[PDB]
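S.K.: Let me begin by handing over the structure; questions about it come next.
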Amino acid sequence: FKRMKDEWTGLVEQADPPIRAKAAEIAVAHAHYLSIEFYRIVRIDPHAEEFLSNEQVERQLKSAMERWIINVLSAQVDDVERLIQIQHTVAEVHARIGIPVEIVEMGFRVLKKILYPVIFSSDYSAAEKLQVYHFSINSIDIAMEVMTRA
Amino acid sequence: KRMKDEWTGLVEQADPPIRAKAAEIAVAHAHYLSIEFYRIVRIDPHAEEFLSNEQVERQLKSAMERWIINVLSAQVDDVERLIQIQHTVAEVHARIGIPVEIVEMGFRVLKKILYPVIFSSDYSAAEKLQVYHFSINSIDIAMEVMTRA
Ligand code: HEM
Ligand code: HEM
């Protein structure tokens, strides 16, 4: 945990404050789309659709996915410890139900894929898009590692 | 089967000069990326136990260099061959007894250390964005194929 906290903290610190601000801006403005786009693409997969069947979970997961994206992409130094606890909780939920790891990680790949066009279509410069995308990818990756290994 | 189409589509939808620059970045810095991969990875105790002796080090570094170049210089015809590689690597990791969460940790390190190399290149910011995008997606799809194999 100590090593994970330091790395995630370092990721936020080494990320330029205007870049983290723009990443947070991208998150808040498009988290709703990213969540609903995530859900349908995932459910296309037969192995994944069996877990995303009912309407109640849909409304719950979309809201939770939206909150998750906002928390991770708008992460500050103070939020690092809390974010780690969140990934543990999510890991418990996925384990409680019995959702395979390779299916969840496929979702992370889906999430990272649909995030890029949103950043690419943003009003920012090419250099800023690169740094926002870099911070976003590393943040999602470290979050995935914490969730998986928990 | 779907993995082939997605990896093929990834190469097709990627601009040829971008993939060329990504391939050039690979060839020029794969040697550094491999050694940088080793140092960061061995920090983790669970991973270090597999990377103890010097002989294993040299092979993984050599294999990492070839892997990075092959994946980033991927053409459409190479896609099927690349998938076969991931199966072979997965068998090796299984033969040794390397945990899945440990291998994926290596992928994160690889994607992490790749960014400064692309960032410090002589290309434009726009080209760097697309090269980095193609590189990340290529490594991600390769990881999923390797993991499920
Ligand atoms: C194929 C991939 C995935 C599937 C099928 C899946 C499925 C589920 C299901 C069925 C639940 C239970 C929700 C409920 O009972 O109301 C859940 C919870 C949750 N998942 Fe996933 N999940 C996937 C990947 C992900 C990813 C990639 C993330 C974040 C990046 C994520 C974040 C969450 C969160 C935040 C919750 C709710 C946590 C809470 O309520 O405390 N999931 N997931
Ligand atoms: C912590 C992460 C990892 C560890 C500790 C690890 C360890 C190893 C070891 C000990 C070998 C065999 C070396 C030998 O027999 O001399 C090996 C094989 C190999 N690994 Fe990994 N590995 C990791 C992750 C990865 C990743 C992320 C990649 C690629 C992105 C990769 C690609 C390969 C390749 C291409 C080979 C050799 C394939 C062949 O001989 O045909 N490994 N790994």
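Numbering, chain B: per Swiss-Prot, residues 6-154 in sequence.
Structure method, as recorded: X-ray crystallography, 2.4 Å.
Every residue, even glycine, has its Cβ placed from backbone N, Cα and C.
Got these off Swiss-Prot a minute ago, pasting:
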BINDING   B:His98  heme binding site
MUTAGEN   B:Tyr43 to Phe or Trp  Same biofilm formation activity as wild-type. Markedly enhanced O(2) dissociation but not association rate constants. Highly enhanced autoxidation rate constant
MUTAGEN   B:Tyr43 to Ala or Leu  Same biofilm formation activity as wild-type. Large decrease in O(2) affinity
MUTAGEN   B:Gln60 to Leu  Same biofilm formation activity as wild-type. 5-fold reduction in O(2) dissociation rate constant. Significant decrease in the autoxidation rate constant
MUTAGEN   B:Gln60 to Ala or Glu  Same biofilm formation activity as wild-type. Enhanced O(2) dissociation but not association rate constants. Enhanced autoxidation rate constant
MUTAGEN   B:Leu65 to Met or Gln  Enhanced autoxidation rate constant. Decrease in O(2) association rate constant
MUTAGEN   B:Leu65 to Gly or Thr  Enhanced autoxidation rate constant. Markedly enhanced O(2) association rate constant
MUTAGEN   B:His98 to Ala  Same biofilm formation activity as wild-type. Loss of heme-binding ability
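Could you tell me the structural context for the features on the list?
M.R.: Over all protein chains present, the Cβ of B:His98 (mutagenesis position) has 19 other Cβ atoms lying within 10 Å.
When other Cβ atoms within 10 Å of the Cβ of B:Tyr43 (mutagenesis position) are tallied across all protein chains shown, the result is 18.
Look at B:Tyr43 (mutagenesis position): DSSP puts it in a helix.
The Cβ of B:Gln60 (mutagenesis position) has no same-chain neighbour under 8 Å that is 6 or more residues away in sequence.
Under the DSSP three-state reduction, B:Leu65 (mutagenesis position) is assigned to helix. Using a 10 Å Cβ-Cβ cutoff, B:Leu65 (mutagenesis position) registers 18 neighbours.
B:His98 (mutagenesis position) falls within a helix when secondary structure is assigned with DSSP.
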S.K.: Where B:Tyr43 (mutagenesis position) and B:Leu65 (mutagenesis position) are concerned, what is their Cα separation in Å, rounded?
M.R.: 8
S.K.: What does the structure give for the C-alpha distance between B:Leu65 (mutagenesis position) and B:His98 (mutagenesis position)? Integer Å is fine.
M.R.: 11
